[PDB]
Every structure is written in C-alpha cells, then in structure tokens.
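J.: Just passing along the structure, written as structure tokens.
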Amino acid sequence: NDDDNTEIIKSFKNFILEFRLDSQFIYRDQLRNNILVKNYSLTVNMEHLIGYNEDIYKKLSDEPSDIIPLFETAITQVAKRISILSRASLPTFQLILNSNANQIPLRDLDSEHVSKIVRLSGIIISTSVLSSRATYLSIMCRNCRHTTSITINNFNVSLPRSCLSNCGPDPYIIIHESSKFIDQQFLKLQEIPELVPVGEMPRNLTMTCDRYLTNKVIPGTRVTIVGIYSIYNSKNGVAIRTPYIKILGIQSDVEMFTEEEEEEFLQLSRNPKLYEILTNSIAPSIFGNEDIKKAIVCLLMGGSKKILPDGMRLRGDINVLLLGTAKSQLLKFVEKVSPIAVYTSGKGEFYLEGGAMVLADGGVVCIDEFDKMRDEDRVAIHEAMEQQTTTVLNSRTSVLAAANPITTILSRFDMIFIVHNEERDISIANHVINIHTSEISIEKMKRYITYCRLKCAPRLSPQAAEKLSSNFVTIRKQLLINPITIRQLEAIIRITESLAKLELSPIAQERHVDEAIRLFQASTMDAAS
Amino acid sequence: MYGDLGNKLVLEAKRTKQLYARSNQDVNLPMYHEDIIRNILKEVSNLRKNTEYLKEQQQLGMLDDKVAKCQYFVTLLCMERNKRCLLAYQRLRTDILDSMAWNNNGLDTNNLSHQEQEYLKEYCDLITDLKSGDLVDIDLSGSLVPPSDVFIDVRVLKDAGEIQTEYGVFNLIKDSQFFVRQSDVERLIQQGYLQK
Amino acid sequence: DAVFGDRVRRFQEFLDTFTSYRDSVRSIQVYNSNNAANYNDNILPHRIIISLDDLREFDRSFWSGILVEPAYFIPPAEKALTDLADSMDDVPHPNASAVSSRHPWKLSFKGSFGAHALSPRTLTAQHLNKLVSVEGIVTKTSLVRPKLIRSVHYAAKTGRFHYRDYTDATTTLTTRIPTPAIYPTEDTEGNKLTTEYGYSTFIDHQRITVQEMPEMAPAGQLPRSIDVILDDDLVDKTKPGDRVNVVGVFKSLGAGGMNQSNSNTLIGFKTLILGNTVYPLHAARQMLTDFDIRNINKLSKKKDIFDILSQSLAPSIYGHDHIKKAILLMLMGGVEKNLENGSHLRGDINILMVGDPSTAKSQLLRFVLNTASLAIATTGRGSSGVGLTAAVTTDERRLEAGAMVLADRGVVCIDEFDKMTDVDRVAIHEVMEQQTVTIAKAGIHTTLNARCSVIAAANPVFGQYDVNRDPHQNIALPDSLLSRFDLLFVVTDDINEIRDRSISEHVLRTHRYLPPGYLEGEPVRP
Amino acid sequence: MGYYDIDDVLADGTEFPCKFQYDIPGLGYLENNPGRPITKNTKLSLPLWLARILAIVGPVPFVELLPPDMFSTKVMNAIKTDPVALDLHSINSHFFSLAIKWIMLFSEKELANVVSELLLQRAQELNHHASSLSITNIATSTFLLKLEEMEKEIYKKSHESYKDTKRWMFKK
Amino acid sequence: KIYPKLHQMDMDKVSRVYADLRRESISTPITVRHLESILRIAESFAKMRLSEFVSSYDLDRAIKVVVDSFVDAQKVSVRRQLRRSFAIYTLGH
Amino acid sequence: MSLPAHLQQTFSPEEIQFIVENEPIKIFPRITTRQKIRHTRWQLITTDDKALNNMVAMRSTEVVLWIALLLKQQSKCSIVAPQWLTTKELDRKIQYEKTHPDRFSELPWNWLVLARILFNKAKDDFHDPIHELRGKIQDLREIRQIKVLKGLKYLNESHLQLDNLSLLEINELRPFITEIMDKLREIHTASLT
Amino acid sequence: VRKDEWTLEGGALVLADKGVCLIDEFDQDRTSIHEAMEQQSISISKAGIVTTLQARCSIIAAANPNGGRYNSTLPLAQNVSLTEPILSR
DNA sequence: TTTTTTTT
Ligand SMILES: Nc1ncnc2c1ncn2[C@@H]1O[C@H](COP(=O)(O)OP(=O)(O)O)[C@@H](O)[C@H]1O
Ligand SMILES: [Mg+2]
Ligand SMILES: [Zn+2]
C-alpha cells in the first residue's frame, strides 16, 4: 500500500516539477515565489492537472480526502528541493484548487455529492473567529514516560490508547509546548437570492477554512467556493449526521490614488468654474435648487477641522437642513456620490452598542424628514452633532438634514433650505417612458472629494478674516437697530473653508468669504420662513 | 518659514518626477507653478532688502559684530536654500524636456514657461545640429532598442494613405498588413501608424 | 535538565551583568524586612521587570530563546533569579509558614517586543508557545479566587510534615503530569495525615477577557478578544473597561476535539495568555518631578497666579474670566470636613450657568471635562435619574451605578440641565447635598458615596434670559435646588459692537491657529 | 549627494530639535516672531540645511543640535530587536539619508554600525520581495509600507530589473 | 405567458397627459410613481385581455383609474375643481 | 536626455542578447557558397568573411551567432548545439553545484541567454529531448538563485567575489547589489572622520 | 429565529412571492411595510446576520378611515393615518 | 408562551 501512496506522491511531484506551458514551469515558479514571500501554499488549476495526466485528477476525485494530503506532501518535498540546498524546517503547505467547472446549486446538494469535490457559490452570511488545529503534537506516555508524537491532517484520529513502549488505557498526553497548530475558521453560506426557489427560505450551509485560506473574506460577500461535500457527527434523528463542506479554495466574486488621479484632480482645480461644474453635476435630474446644490457641495467637502493647543477642537463637519420626494432623491444622490454616507429618514453573542446614528462616522448621515424623524428624540442628534458625540459617541460625520413638512435643532444645524417647470416634467415622463419600454462622473466626484479632503486643509486669509469680522459685527449691529451669534459665524467660516477646499487653495480668499456669506444668507432667508 | 515655499516647490518637483517615471509612456509635464516661483522670488527680494537694511545698521554699528554677523549669515543661508530649491525644480523640468526632445522631437507648450519653451527649441536645434554633419551616418535620434529582427510584419494601426520609401511605396490602408524590414518602417511605427 | 541548569547559570551571569536588577531585588528584600519590623498596625511582591533589551545585548541567544521558547527559558530564568535572591537574602528567623512558603521571585519584561507585540485580532496560532504582548480593553473580569499549589500535611503519630505540590496548565509554563488534586489523607507508610492549612500554600487565580481596541476594530466585525490568566500580584491590577497592554506566554490547552470522548472532533484547542506582566494604558494620573514641584512652588510666589491660571483655562473661549476663576476654584475643590461624631461637611464646589444658545457654556463644560483629571459628561435629556445616581439591576439583583456614583471623588458636568426631568432633579438633590446616594428599591437597601463635584449648564426658561423678568421666572429650577447648588452664573449675550468685534477677532485668530509642524493646506494628523 | 538631487533637498528640508547658545536680537522670526529677540538656551527645532551651518558657526556655536527622536535610544533598541518589523517609514520618510547626514555631522560609530545592520537586514527581505514576481500580496504590501523612500526607490529598480528579466526570458 | 409591450408612440401622449396632470396638481400633487402606476395598470389591462402589446385603450383606462384615485384626495376641498379639470382626461374620450 | 533612465546604470536583457549574438558558433550549412575552381559574396566587416564565401553543405564551421540565426530563420542553416548544452554536461554541472554549495559552477558566461535563444529558434537541432534540457536548465537556474541569496547574506562594503556567476544573472542583480554596496560604503565613510 | 441548534424562519411578507399579500387593520408592521414598499425585499440582521429576503409580491390593503365613518372633509390621507410615503407607494 | 412583581 504505502508504495502506492509514494507512487501518487511521486506523480504529483513530477506534475509540479514538469508541468510546463510554452516555456515556463508555471507551478515551479509559483511555488518558488510563494516560498519567497513565506506563503507556504500552492494554488493549482484542475484543468492543468487533467492536462498533465487525467489519471491523477480522477484518482483525486475518487478519494479527495486522502489524495489531497499526499499532494500537499509532494508540494512540501518540492519546496524543500527548490528552496533549500540538498546536502547543505518548512511547514506543511496548503493546496488551493480551482475547478472552474459547472456549479451545483446549494439546494441541489445531497447525498450524491458526499465526499465529492464540489464547486458552487453563494454569499457569505457570517464569519467565525479562528481556532487552533493541531498539525503536530508532542505526546508523553503517562506512566512509562515514553516520548512520542502525532502528525494530524485536517481531513477525514485520536490519542493512542496503547503504550507502544499494562501501562494504561490512555497513558499518552499532549505537550502543548512542543506541539504545533494552525488556524481554522468557520463560515456560513446561503444560496444566491436568485437561486432561492419561489417563496422559499434561502438555504444555508457551514464551512471551515484553515492555513492561508483563513480570513480571506468577510460576511455579506458574494463568493464562489470549491470543497468536498463533508458530513460530521455533530453532538447536537437516528443515523442523522450534520453536513458541512471543507473549503478547498475560494474565489471572490466582488473582490491609494495614483499619479493619474492626482493629475486629474489638479486639472479639475485648474478649471475656474470647477465649483459651478460641481453644482451643475449634483443630482442633475433635480433641476433648479441651485443653492441646494451649493450646500450639498459644501457639506460633502466638510471643513478644516482644527484642534487647539488647549485641546478644544474646531468642528469641520458642516450640517445642512432642507425642506416632497425631491429632497429624497437629492439625499439618495448625495449618499450615492458620497465617499461614505448614512441615509435613513428616521426609521432607524452578547453585545450592545449605540443606535444606527452612532455607527455612522466620517462621510455623511442623511435623513429625508426630521419632521418625521423623532426616534430617540432630537436630543440624541443634538449631542451627536453639536458635540460630535462607555456611552460616548466617538463619531464625526456631516449631517444632511431635510424635511418637507414644517428652534433648538435649527440652531444646531448649520444651513437651512427648502424645496413649476412643466417642460422638465415632460422630459422626466419621457425618460420614465424610455426606461420602461458640466458633466462629471459620480465615481470621479467621489475620488476628487475624498482626495481633496485628504490632502487639502484651507485656512482663512487674514483679509478674509477682517472681511468676516466686519460682516459679522455689521450684521449684529443691523439686528440691533432692527439673532446672529458665534454659531452662525462658525458656520460661515466652515463654509468658506469648504469653498477654499474645493479650490484646493491652502489659504482662503475673500471670494470664498463672499460666496460663503451669500450661501449662508440662503439659510437665513429660509430661517425667516 | 522662508524654506516652506521651497519645500512645497521641491515636493511638486518630486511628484512630477514620479509622474513621469511611473508612467511608462511619455507624459506631458505639469503646469509651471509660476505662482510659487513668484512668491519665492518675492521672499528672496524681501531678504535682499533685509540684508541691505542690516548693512545700514552695521554702519550704525548696533552690535554688528555678533548680531549683524548672525543675521547676515542666516539671511544668506535662507536665500541659498531657496536658490537650491528653485534650481532643482527647474533642472528637473529641463531634463524631462530634454527627454521629450530626444524621444520624439528628434524623431503641451502651454505647460512650459516661455523661457522653458525657448530652451526646448534651442535644445531641438542643438540635437538636429548634432545628427547633421559628422556622425550623420548613424541616426542618434534612432531607437536605442537593438535591431534584433531584420524583417517584421506590420499592420497599419491608422490609415494615412500611401507613403514613399527609398525604393518603394507603402499603401497605408486600415487593416492591411505589410511584411517589410523593420528599419524602413521604424519611424512610422514610432509615429503610431503601424502596429507590431 | 543540563540545558536547564546551563540556562540557570547563564541568567545568573546576566543578573551579575546588571547589578541594577540585584540592587532592586535587595531594595525589595530590605523594604519588606523593614515593613515587618515595627508594624504598629504593604509588602513588595517578589517580582522583577528585566529589560528585554538588556538580555538581547548580554546574550542574544538566551534573549531569542526567551522570546520564542519561553516555556524552556523563563522557568530556569526565574529559578536563577529566586536562587540569587535567596542566597543574597538574609531570610532571618523565617516563620514556620515562611519556611514552607517557598515564595519565589517572578520575572517581567519592558518594551522592545517587535513582532512579538500584537493585538487580540492580530494574534495567530503560530505565536503559540511564544512570549508575546497585546493591547486592548479589559472586559468580563472574573473574581479573585484561591488556588491550591501545596498541601502541607502533618503526619500525626509520627511528628512529621509531608507536603505535596500541585500542577496546573496555568501554574506551570511547561506541561507536567496533572496532579490528582487530592489532599494527602494518609501517609504512604499508613499514618493518617492532617491538612495543615496556612502552612499549605495557595495562590490567587484571576481570569479576564481583553478585547481588541474598538478604535482598531474593523468595520462589520466583532472585535476579537483573548483571555489572560492573571495570578498572584498580577491579580486585581485592573478592572473592566481598562485599555491596557499585557505581556504573557500565548499558550494552548485542552484536547480541541482530539480526545477520544469527542465525537464530532470539529473543534479547536483552547488557547490562553499566561500574563507575566501588565502595563496599564491610560491613553488618568498626572506625574510630578522634583523640578516640576520646585517650578510650582516658585509659581505660587507669583502674586496674581490665581488670575494667570484662570486665564490659562478656556483660552479659546473669551469673556467669562470670572466663570474661569470659578471653574479654577471648583477644580481645586476645597476642604471637606467630617466631624468625629459622623457629620459630613461638603467641601466641594458646584458651578452652573444659565446662558443663551451658542453661549459656549456647553463648550466651556467640554473644556472643563477634557482638562479635568476624572470627569463625567452628560446632558439633561441624555441623563436619567437612576442612570445619573444609580439603577437597581437584575444582574442576584445588583445596583447599577449612575453617573454620580462614577467619579465619586472626581468631577461631573451636565448639559441642558434645565431640560433635565424634574424627578431626576430631585434625585440629584440628595446626591449633591448629602454627597452620598442611597437606594432602597427592589428590596435592595444601599448607600453609596456620591461626593463627586457637579457643574451643570442650562438655558433660561425663555431661551433668552430676560433681565427684566425675575431669575425665578428665568429659572425653571426650584430655588431649593438653586440654593442647594452653589454658584449661579447668569451669562447673557449683548450687542456691544466693540465686544462683538473683540470676540469676532478672537474666534478668527482661533481658526487661524497653525500646528507648528503643519502648514497651510496640510490637514492635521499674558 | 547631488546639489540638484530632489531627495537630498527634501531631506535637508527636514528640521531637527536645537537650542541656541546666544541671545541674538532680530532673529525671533525663527520663532515666527520677528519682533522678539532670540535668547540663549532657546530650545528651537530648525531645518537641517540651516541647523547644520548654525551648528558649524559660532568657541561656542550659535546653536546646538539636540539628539532627535529618530535617533532616540528607543529607536536603536527597536532596530536591534527587529529590523524588518520596524516601520522606518512611520518614524520618518527619509530616515536613512538623514542618518548618514547625522553621522557625517558627528562621527557616531555605534550609530553607523546600527544603521549598517538595519540596512543589510531590511535589504535581504526587500530583495526577497522584489524577486517574488507575480506570474500585490499583503505581506509585500506591508513591507513596502514600512519601506522608506530610498528603500522604495531601490525596490522599484530591482523589481523592474526582475520583471524585464522574466519578460525577455519566458516570452520571446 | 402575457407580457404587455408598452406603445412608445402612445407613450408620447402618456407623457403629455402626465405633464397636464402635473400642471393641475400644481394648480392644487402628482409624482412619477403615479406615472409608473398608470403604466403598470395599463399593462394589467392588456394582460386581462391576453394582450402582450399595450394599446391606447389600456392607457385610457389606466389614465381614468389613476385620475380617479387622485380625485379621492381632497373631496370637499377641490373635488369639484378636479372634476371640471379632468372631466375630459378621465371621462372624456 | 540622450539615455533613458532604465538604461542609465545597466543593460536591458536586449543588450545582453546583442552582446551574446556577437559571439561565434558551430553550424552546419545547408548551402555550398564555396565556389569550385572549375557571384554574390558576403564581404562583411565586423566579422570574418572568409568562411562565409566558403560554405559547403553539411560541413561544420563557425559564424557569428546573429548570422547563424538569420540563416536558421531560413531553412538554409542548422545550428550545432554547444557541447556544454548536453544532458551529460548539465547533469555534471548540477552534481558539481550540489557538491560545492559555496561555489558556483563553471557554466559559460552566456549560458542562460544562449540556451534561451537556441530553445526558441533551434529546437530542431537539439539532439537530446528538448523538454529535459529545458528542465535541467531551470533546475540550474533555481540552484544558482539560491546560492545568490546565500551570498547576498554576506553583503559587505569591502568587496564581493561572484566568480563563475553568469552574465545574465549579473545583469539581473546589478542594480540592487550596486546600490546596497553604495549605501553601506557611504555609511561607513561618514563614520570615518 | 429559534433553535432547530439555531435556525431562522421567514415571514408572511416573504412567503408572498409574486403573490398578492392581503392585509388590513392598519408599529413594527408599519416599518416592515416601509422597507417592503421601498424595495420588494426584507432586510434582517437577526442573530447578527445581516441579510435580505426578496418578497417581490403584490400587496392589498384595507382599513376604516381614521377608525370611523369616512369624512369627505379633509383629504383621503387625512381620512386615514398612513404616512404619505405609504400612500404613494 | 404565559403569568408576574417589580423596576425602568
Ligand atoms: N464668548 C465666547 N468666546 C468664545 N467662543 C464663543 C463665545 N460665545 C460663543 N462661542 C462659540 O459658540 C459656539 C457654540 O456654543 P455652545 O457651547 O453651543 O453655547 P450654548 O451651550 O450656550 O448653546 C461654541 O463653539 C463657542 O466657541
Ligand atoms: Mg452649547
Ligand atoms: Zn507507557
């Protein structure tokens, strides 16, 4: 017998050391590189193995559980031969497969597929935490003190009951110190929503991965998997055994700026009407609402957050308020183009955390109707935005407020806004008809905005400073003769920062102050309503 | 501090150098940062005024031996630092311009400063002067890739009509393939008309 | 064995190399001895923190062995340390218990762990059986508990003492045959034994769960956590919600399904970190050096230093100098007397300001919070009367600690206190006044220290304080609570073009602030 | 180093902690306050290009170079413990070249030895990575991230060399 | 089996009709959802008579039905005014 | 600038190729240019012309490699395999390598490039099974790379001694080794006062 | 979700697959409809397992206006309590 | 689930 196993090992060694296409021992080179990066594991294409010799592939398919360990041993031997000079150690290598053949729907799997190399796909619903699997053990005999060890595989053993040099029923014991172990995860997979039959629950199934296949994906990720349909005697029906799958290999269905991106952003900055182009670009379907587009730009751009030496911080996240579905579409577009966003109109294993708003950080948080939103009362939002805050909310995100139906929260929010062209309505109807029967790409704005906010950090120019001081004091005096306070001044300053950040100017300009006050007035006039 | 503007300029220079190097294909150089250079020059002029006033005070002799010593030395050092920064940026742009000239001109003007444009024109004149005269037999602008292949089959990437040759004429017809010696059509390939 | 003794003598040489270790050992020994002397009525534990870099330099081989194979190097190292201590120690007239104590010396390490430094999520099976350190926040701290290690027994009718030691995975780095854990009942000869407690030695066993830093926690992932077996002095060195870095030997346990009794055998071996030393991570308690104390003393020499310190506070905020001084005094607190008869004399200050919206009073409280050594931040609506003082929790039914209970000797602050529910306000009354909290709900009578200082904020009854209308009209709080509370600071906005411009320039310069390292356009991170 | 060497200029731009040994007036602008006069023992961190010369001139030099954090005892301890794991990029972008500049400024032999070690050790793994051509791994990605600017440049060069070798060799 | 096909040529009249409805909603509230409902119910009309091609009559019935479902809004407020406005759109033919 | 950066401090594989083709090689002409005592002539400059005008069918001779390849592109020439390119020779070199881990084998300075060229455009001539030859060459490459890494372990300012390292490997490793040596020397010199 | 062990079960809305969902007597049900009407699918993170269930089914509703005899005065929406989004969808 | 003081 052992001779036949050695023969199979030799055959696989020959396959690895000989399988060549054109003028490259693809597998030899791949193994050498993977060793070079210490990634002691090889990936093999099934088609290639078949091409080398159908017989080995068929034998593998017949008894994968035993054939695979032999193949991994062959990989180990080849690695030693190519990476360590002979007559002059490495761990067991993980073997990765890719059949790329016809799949089997999760539901279809049954007894027929038992112990067969299966090929399928789904979406991973959850991911366990890694556990220890003893590749190698150090074993002491309890009474005669006879040393020994065991080399176990993650396929298809228990501590021997016999002395092997009465001594006892199980005199052997584990020496954790000398023993060696690996990682092993557990993943659960549900059939593709489409694959789900009519009005049926989506089926689910559990897997295990190890070695380098560990931590390769995250929950809620469409993926295609190859493994042996396996069954284990769960401690949790007569002769009923729990079915699982041993993950042979994984492929990701879904799977920083370079020179080109920064160049493109620089050129965008070169454009004088870049800001106007943006405003034209946000929710083009939402014609009009120019001030709304401007405020959207500002909020998306945030502001120059600053931490004073005393520690007190200057917020940089602007928060805008809007006042039917027109605003709903606006916020939907904002979240679409937003690098990070949280859209919710107020509707909103032993661990509890803060509400949905708490999880939001960076990016933006949008709500179609505050007038409708009252969950957790306004005060939660009051704190979460004014203070950016065991129960502390360590989050920092701009809030895009909006409410079609008709104070303290108004004082909280920076900008305030509201909202017939029949021809655009005809055009929209014709667009709906077609679907049923300047310009800039959303991804481009996403990349540009994130890049700018990552690299720029504008500062009010001193001349802008005097202009702002004069404007604020003048507004307050005009109010006296007839309220604007430091809150509004901070809002205006942050708007100016946003404008400069759009222009990428490291310093601001009185142009930015002028435009920012113009916009803020729009909130003021709406505040009048 | 005065050196901050030079630091920004040299950062831009490094960014454009990496821009060119990373991109295998030749890339038009970025816009000249005329604003930054002007600001640094204004700083240098202010330092010049400060040095002149410092010499005036030395004639007033207000602790000149030490105070004027140190102030003059530090002003000179800052000015030298700015000089080096500007020189490095300009030299990098010059070298990339030379690379462009050798690569294609021998075979984005708005981005170039008028001085840079004049310099590039002069460099092209110099190169054509070199390839003309002694050593003309070899085409210095010629490809630096060794001519391993005597004959190459080529498909016209872009139709441009018939073209002349020393002893023949090539009819450039979209999706038409030619089997001709590499050397004869290397210039056309560099011009992008010909494929493979 | 021979390798073990060789390592013992090698570590002896290492100790000889750095007398500082031996000097510290002698300080410990002498300190404990003098403490025992003249005890009118704490003892330093036998433990040393050997600098890892010192080992790396003195003998890189031994250092690497410790880092990689602690189970084979740390044991002999601590053995050598204990032997050096004992030989060097006088151990005069040891008590009978001290004779049987065999109290050894432990080892510990400081910094410079390199790759061995890790995080609960970044931990990996490969690191098993290797000395490593990780950082995280403590959770689910198990209670202290004794643990038998020796069972000193007296053989009655023979006048002799027969002890037996005990082995456990946690106790010993190396694997050993498990002890039966049975008290020696009868002498091997046949003479009945007697369990001589006290003479028999026990240790303190604790189990804690350190979880990955939530800041590090990746999105859509429950932070991984690992357990640490704190022992002896290491026990009770922390508590839940403690961000800490620990050093220990990441070790494996159990059968992981390998046992025959296991049927599925789809499980993995248990793993633990036998923490050898723990380094608490506040990022708190400020530190002082003689030079700093002298600076403070000289500073007191300054006459108006009070004013200077007050101005130093809330430097970003402007105009509330008097409130700044009040906050200063509050932070200083005062003297809380307590009569021998039992009477309690509040010595703490409370500060509260009724201010217009955007007055920065909330921002001022934020500053007081961050600057404070130990503060409690909350708000009217966001707070609860039980949540503020205490809530009886079903757990035996326990009593949840409210804000007041927290930071009992520290400070507390409330935003929009006027908006606080009046029921919870009367709940506060007793806390603040008596400086203590008592609860007798759910059949659970309790009393708690509640001397934490409180600094609330509020807006007037009408949003804008109408100076014409009475403060009682402008203040929704009962005068009892107001009189209960200490210092009322009514702050009102005013359109003083000069003052308006003053604050405008203040805020403008504030926003113009520049981090010395950073420049224009460079995002962060008298 | 070349006078027009971009990396050299940028490294020289980096500033170091320093302290004055004279109270020169009309130099408070160094403290961003031109009105104020510089004072003796004034702890100021200054650009390398400037700080160097200031140290040279003065006899008592006008300024002293304080031991920078990048050459703190902690840093050398970390280097000796584990060169590869060290994130040289985090401590500084141009750590190497600046270390050479320091050694030139002060003949600190031990520092040179430590730097030479670090260099060789990290270069070993750098070569390993560059040679491991993909027929962007996370391991080599993090190694690159810890990689310094000069290390990054050398890695790019070596990787390109290997890529050309493979390309010409396996393919016509 | 029946999968109605919308009549783009008729869908032009649908567009102008929806524009008229929008104008009257501004006079005293339509949405693209109303247009989609009209299309869906026209498809349903086609299906009831096993028509895989939506006809103008499907759209007429859809228009009438959706206009009525709009009329149910604001009875005492505007019902009469809406009736006068849409007597031709919903009932006229 | 007259020279691309990637060519500034090394030779690309193509230059290595060219310099290799500058060499001569055994060949078996399938033409008889030699005119009998009983016409186009080569008359080259950079290489011999005497032989070229004396080609005789199936008569071994030397010609610069690139001419041989030009003819081989035609059916009119056959490229004689170099003796070192033989299963026996490759096996002997492999055994020597395993015997002397410290030292490299005495392969031709141009063994890798020459083997690649012949494999690509001379598969027919090779007497031995071509696949075996490719495999053995690959194994030699692997062993030499391993020894290269081992030698790199001892990189030092003083000097290096590659000995029998092949030209292709030398060109491959030029940039890394040179740069590392430069930095190490810079550091040590800076240490010097 | 209940032990089977640990298993989940679907909901009536999910059970409706292209099938009319008869309902009347118009809380949690309201938000469930909200998510349903916005997209004919049912998101769920029960047991910390985020997922969705595509119902893709027709819906039929009925109720008593404002829990009393219909009132011609005030619009139909005012005659009921359903949120305008619900009405429009 | 159902019943159930008790607190929140
Ligand atoms: N006198 C002042 N000095 C500095 N900042 C002020 C002053 N008055 C108001 N502000 C600014 O107004 C902002 C809002 O203040 P806030 O804390 O909301 O006041 P309130 O708690 O009264 O609503 C703060 O960030 C603060 O910086
Ligand atoms: Mg406030
Ligand atoms: Zn035995």
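Since chain C takes its numbers from Swiss-Prot, the residues it shows come out as 18-58, 90-331, 338-449, 454-583, 648.
Note: Cβ is positioned from N, Cα and C throughout, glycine not excepted.
Not my notes, these are from Swiss-Prot:
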BINDING   C:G409, C:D410, C:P411, C:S412, C:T413, C:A414, C:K415, C:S416  ATP binding site
MUTAGEN   C:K415 to A  No effect on MCM2-7 complex helicase activity. Loss of MCM2-7 complex helicase activity; when associated with MCM5 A-422. Reduces MCM2-7 complex helicase activity; when associated with MCM2 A-549
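How buried are these features, and what lies next to them?
T.: The Cβ of C:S412 (ATP binding site) has 20 other Cβ atoms within 10 Å, all protein chains considered. In the three-state DSSP scheme, C:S412 (ATP binding site) falls into the coil class.
The number of other Cβ atoms within 10 Å of the Cβ belonging to C:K415 (mutagenesis position), over all protein chains shown, comes to 25.
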J.: Taking every protein chain shown into account, which of the binding-site residues C:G409, C:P411 has the largest tally of Cβ atoms within 10 Å of its Cβ?
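T.: Compared across C:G409, C:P411, the most Cβ atoms within 10 Å surround C:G409.
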J.: Would you kindly give the Cα-Cα distance separating C:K415 (mutagenesis position) and C:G409 (ATP binding site), rounded to the nearest Å?
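T.: Cα to Cα, C:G409 (ATP binding site) and C:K415 (mutagenesis position) are separated by 7 Å.
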J.: Which chain neighbours of the ATP site, leaving out C:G409, C:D410, C:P411, C:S412, C:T413, C:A414, C:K415, C:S416, have a Cβ atom within 8 Å of the mean position of the site's Cβ atoms?
T.: C:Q417, C:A515, C:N517, C:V549
J.: Can you count the other CB atoms that lie within 10 A of the CB of C:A414 (ATP binding site)?
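T.: C:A414 (ATP binding site): 23 neighbouring Cβ atoms within 10 Å.
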J.: Can you tell which of C:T413, C:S416 has the least company, meaning the fewest other C-beta atoms within 10 angstroms of its C-beta, among these binding-site residues?
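T.: Minimum Cβ neighbour count within 10 Å, taken over the binding-site residues C:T413, C:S416, occurs at C:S416.
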J.: Taking only same-chain residues 6+ apart in sequence, whose CB is under 8 Å from that of C:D410 (ATP binding site), what do you get?
T.: C:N517, C:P518, C:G521, C:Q522, C:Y523, C:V549, C:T550, C:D551
J.: When you measure from each Cβ to the nearest atom of ligand 2, which of the binding-site residues C:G409, C:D410, C:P411 fall under 6 angstroms?
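T.: Cβ < 6 Å from ligand 2: none of the binding-site residues.
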